[PDB]
There are 2 protein chains.
Amino acid sequence: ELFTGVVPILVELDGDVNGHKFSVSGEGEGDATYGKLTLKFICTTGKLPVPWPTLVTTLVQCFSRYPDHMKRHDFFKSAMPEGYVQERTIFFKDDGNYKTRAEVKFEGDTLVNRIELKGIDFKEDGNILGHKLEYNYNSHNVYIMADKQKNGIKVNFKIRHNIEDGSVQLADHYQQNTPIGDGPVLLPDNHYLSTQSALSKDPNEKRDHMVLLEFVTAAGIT
Amino acid sequence: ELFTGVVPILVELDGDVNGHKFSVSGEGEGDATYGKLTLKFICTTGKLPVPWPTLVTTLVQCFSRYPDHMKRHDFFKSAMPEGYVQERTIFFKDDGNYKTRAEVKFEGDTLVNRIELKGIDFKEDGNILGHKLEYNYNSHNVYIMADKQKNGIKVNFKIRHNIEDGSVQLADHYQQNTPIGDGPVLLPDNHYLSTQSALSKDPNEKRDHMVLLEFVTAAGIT
């Protein structure tokens, strides 16, 4: 019943990529019934030092639509409201890597995603710091498996970012989610989330920002 | 001033792929100010014989957001309200092809897209008739150039459809748009539309349908 209607979402990120510090604030709404998300982010420290598309996966999988027959595999919602911790190591092929740690939980009636990100070893002339990424996103499947020892799940997937010249920059994701609370949680059978994302800009917004629409549905179990 | 706010959209398609006839009805709204589209389609003849993603490009580029400095290259809107004719030959790599003809124009206050589609040479066991396509969409650039002789434009692009096994089915698009009215129109310099699309399902809808969200912005001119 926490995810029954539209839920307000607040996101906050503090990062450092190669010595450059920035912060991002975001606000939106989620509807797990449709598996839809609408979020708007603003770089609150000026201009974002890395391309916006690279932060999409870091900037709330509890909003996925789990079909009724897959209800018992919803680790994300089952960990609420105490929330869970999401950690990732994102490896950019032939470039650097982001290490992130986030706590996602309810604070009042709002679902909050608080993140700290550290990126290192990025090439000054690569696609990321060189800003050679198109402002768009492709569709990917997010694989999930239970990590029983940790009372959580382990997730893995690969994102393909389109580069301006027509090629593609791969970003390998290694994710780990563990609950914040001390009680039992729902450990899933292997399945994946079919995720799709669309980026745009609010034509009236003067600040550096990204408008994100995302649809996510679980699949893989019959 | 036709595209000043949210405009209602009505789409209608009659098709035949390899001898199988079907019809699709769709309704939605467009906002050229944001370059956003929300459409909902229903197969009115039962189950769609081909995968929904293959019909996305066929099922209204006048809704693209043209930045102010690119205003004079908007062939699409400049052809309204008399509308224009859009014709395509879509070649599915190692498979068959769709040939489509559509008239897009205003009928009252609604923007109508009426299409006839014919597909042939499809392989019974290929990705299309075999339905091996994931229900999702990637981001692509739609290239545009003027066809002065025809008082229209010529468009070309390639769509990459994700196949369930992890590979990709390419679909080559060759497009031609000519005005329906007899007056002057705006012929653009070469530019492209950055197009992004997201597909979902209305969990309450019993009929075979596709919910489509699409964002389009013109770029390529400085």
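To match Swiss-Prot, the residue numbers of chain B are left as they are there, and the shown ones run 6-64, 68-230.
Method on record in the header is X-ray crystallography, 2.0 Å.
Quick reminder: no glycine exception, Cβ is built from N, Cα and C everywhere.
Classification of B:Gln69 (mutagenesis position) by DSSP places it within a helix. Quoted from Swiss-Prot, the note on the mutagenesis of B:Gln69 to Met is: In Citrinine; leads to excitation and emission peaks of 516 and 529 nm, respectively; when associated with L-68; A-72 and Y-203.
The note that Swiss-Prot attaches to the published mutagenesis B:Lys79 to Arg is: In Topaz; shifts the major emission and exitation peak up to 20 nm; when associated with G-65; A-72 and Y-203. Within its own chain, B:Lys79 (mutagenesis position) has no residue 6 or more apart in sequence whose C-beta sits under 8 angstroms from its own. Mapped onto three states, the DSSP output places B:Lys79 (mutagenesis position) in helix.
Following the DSSP three-state reduction, the secondary structure of B:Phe99 (mutagenesis position) is strand. Listed in Swiss-Prot as a mutagenesis experiment, B:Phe99 to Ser is described as follows: In alphaGFP/cycle 3 GFP; improves folding at 37 degrees Celsius, reduces aggregation at high concentrations, and increases the diffusibility of the protein inside cells; when associated with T-153 and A-163.
The note that Swiss-Prot attaches to the published mutagenesis B:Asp103 to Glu is: In mut1.27; shifts fluorescence lifetime from 3.03 to 2.85 ns; when associated with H-145. Packing around B:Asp103 (mutagenesis position) is summarised by its Cβ count: 18 other Cβ atoms lie within 10 angstroms of its Cβ, all protein chains included.
According to Swiss-Prot, the mutagenesis experiment B:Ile128 to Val carries the following note: In EBFP2.0; shifts the excitation and emission spectra to shorter wavelengths and increases quantum yields compared to BFP; when associated with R-30; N-39; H-66; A-72; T-105; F-145; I-150; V-155; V-171; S-198; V-206 and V-224. Classification of B:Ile128 (mutagenesis position) by DSSP places it within a strand.
While the structure shown retains the original residue, Swiss-Prot records the mutagenesis experiment B:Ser147 to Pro with this note: Increases fluorescence at warmer temperatures such as 37 degrees Celsius. For B:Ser147 (mutagenesis position), the same-chain residues lying six or more positions away in sequence with a CB closer than 8 A to its CB are B:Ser202, B:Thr203, B:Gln204, B:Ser205.
A mutagenesis experiment is reported in Swiss-Prot for this position, B:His148 to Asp, and the note states: In Cerulean; leads to improved quantum yield, a higher extinction coefficient and is 2.5-fold brighter than ECFP; when associated with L-64; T-65; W-66; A-72; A-145; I-146; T-153 and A-163. In the three-state DSSP classification, B:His148 (mutagenesis position) falls within a strand.
Here the Cβ of B:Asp155 (mutagenesis position) has 15 other Cβ atoms within 10 Å, regardless of which shown protein chain they belong to. Swiss-Prot documents B:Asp155 to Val as a published mutagenesis change and attaches the note In EBFP2.0; shifts the excitation and emission spectra to shorter wavelengths and increases quantum yields compared to BFP; when associated with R-30; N-39; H-66; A-72; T-105; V-128; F-145; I-150; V-171; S-198; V-206 and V-224.
Contacts of B:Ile167 (mutagenesis position) defined by a Cβ separation under 8 A and a same-chain sequence distance of 6+ are given as B:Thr62, B:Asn146, B:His148, B:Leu178, B:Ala179, B:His181, in order along the sequence. Quoting Swiss-Prot on the mutagenesis of B:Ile167 to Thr: In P11; increases fluorescence at 475 nm excitation and at warmer temperatures such as 37 degrees Celsius. In Esmerald; leads to brighter fluorescence; when associated with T-65; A-72; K-149 and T-153. In VisGreen; leads to brighter fluorescence; when associated with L-64; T-65; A-72 and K-149.
The number of other Cβ atoms within 10 Å of the Cβ belonging to B:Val176 (mutagenesis position), over all protein chains shown, comes to 15. In Swiss-Prot, a mutagenesis experiment is listed as B:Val176 to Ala, annotated with the note In mut2.1; shifts fluorescence lifetime from 3.03 to 2.50 ns; when associated with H-145 and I-198.
Quoted from Swiss-Prot, the note on the mutagenesis of B:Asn198 to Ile is: In mut2.1; shifts fluorescence lifetime from 3.03 to 2.50 ns; when associated with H-145 and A-176. Residues near B:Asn198 (mutagenesis position) in space but far in sequence (CB under 8 A, at least 6 apart, same chain), listed by position: B:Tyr151, B:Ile152, B:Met153, B:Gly228. When secondary structure is read from DSSP and collapsed to three states, B:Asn198 (mutagenesis position) falls in the coil class.
DSSP classifies B:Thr203 (mutagenesis position) as strand under the three-state reduction. For the mutagenesis result B:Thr203 to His, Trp or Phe, the note given in Swiss-Prot is Results in significantly red-shifted excitation and emission maxima.
One mutagenesis experiment catalogued in Swiss-Prot, B:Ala206 to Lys, is accompanied by this note: Abolishes the tendency to dimerize and leads to monomeric fluorescent proteins.
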Pick out which of the mutagenesis positions B:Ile128, B:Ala206 has the most other Cβ atoms within 10 Å of its own Cβ.
-> B:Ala206
CB contacts for B:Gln69 (mutagenesis position) [other CB atoms within 10 A, all chains] | 24
Mutagenesis positions B:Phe99, B:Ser147, B:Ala206: which sit with Cβ under 8 Å of a chain A Cβ?
-> B:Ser147, B:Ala206
